[PDB]
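Notes to accompany the following structure.
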Amino acid sequence: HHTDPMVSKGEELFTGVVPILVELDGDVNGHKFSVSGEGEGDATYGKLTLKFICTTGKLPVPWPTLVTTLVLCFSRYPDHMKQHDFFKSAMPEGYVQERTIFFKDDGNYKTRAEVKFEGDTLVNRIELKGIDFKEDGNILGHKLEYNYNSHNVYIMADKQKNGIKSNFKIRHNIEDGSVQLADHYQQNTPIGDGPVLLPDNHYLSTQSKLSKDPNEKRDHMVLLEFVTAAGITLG
């Protein structure tokens, strides 16, 4: 029950708990790897629960560096901001999410993902290419703590592309107390030709907890993530 049928369409796709599939194929400095993830999203609470498995053995980069790569349609948009929810409005046909992630004093990830429904399942299919990493650096050397700092991300409309853009900084904690900066540049465009909601500037607030499955012998990450939109006030 929103007065905007365009909003009603997206809210209906995401009521209740929605199953999620993630499939990633990566290549970082010639180390090829794959990751499969499964879980559930509950967009009413901006809540995601996912378990990822490296299906090619040991992950050649640290799990925290892949959190942002590995479904913003599950973000909680407050009622007064639902007319700005691009991610759900592009569903079910979906959207393309592209990033370049610059690791300060190290290499970069380039990622391309298609996020869309396959039946009732929300699917995130990703290709990742990483180049120019130091083989003894914080990434290829696995020197980052297994956690994730909370942060806020500014979202802007990209009118020319009928989508959105976002640039933001992730600070990964290094095992010695320092931080490893990951500068994200992001763009999202609809897969379909139909209309989407293009947003006013706002931000997404995110918190993530990383854990392990004590019964799991494959290299894996359990992820609990909350994402909530904010920065537009209800006067």
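The chain as shown is numbered from 1 upward.
Header entry for method reads X-ray crystallography, 1.8 Å.
Even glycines carry a Cβ here, placed using N, Cα and C.
Among the mutagenesis entries in Swiss-Prot is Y148 to C (Swiss-Prot position 145), noted as: In mut1.9; shifts fluorescence lifetime from 3.03 to 2.74 ns. Around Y148 (mutagenesis position), the same-chain residues at least 6 positions away in sequence with a Cβ under 8 Å from its Cβ are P64, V67, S208, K209, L210. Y148 (mutagenesis position) falls outside any helix or strand according to DSSP and counts as coil.
Quoting Swiss-Prot on the mutagenesis of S150 to P (Swiss-Prot position 147): Increases fluorescence at warmer temperatures such as 37 degrees Celsius.
As a published mutagenesis entry, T206 to H, W or F (Swiss-Prot position 203) appears in Swiss-Prot alongside the note: Results in significantly red-shifted excitation and emission maxima. DSSP assigns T206 (mutagenesis position) to a strand in the three-state reduction.
When secondary structure is read from DSSP and collapsed to three states, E225 (mutagenesis position) falls in the strand class. Looking at Swiss-Prot, you'll find the mutagenesis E225 to G (Swiss-Prot position 222) noted as follows: Suppresses the 399 nm excitation peak, leaving only the longer wavelength peak at 475 nm.
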Cα-Cα, whole number of Å: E225 (mutagenesis position) versus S150 (mutagenesis position)?
10
Which residues of the same chain, at least 6 positions away in sequence, have a Cβ lying under 8 Å from the Cβ of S150 (mutagenesis position)?
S205, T206, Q207, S208
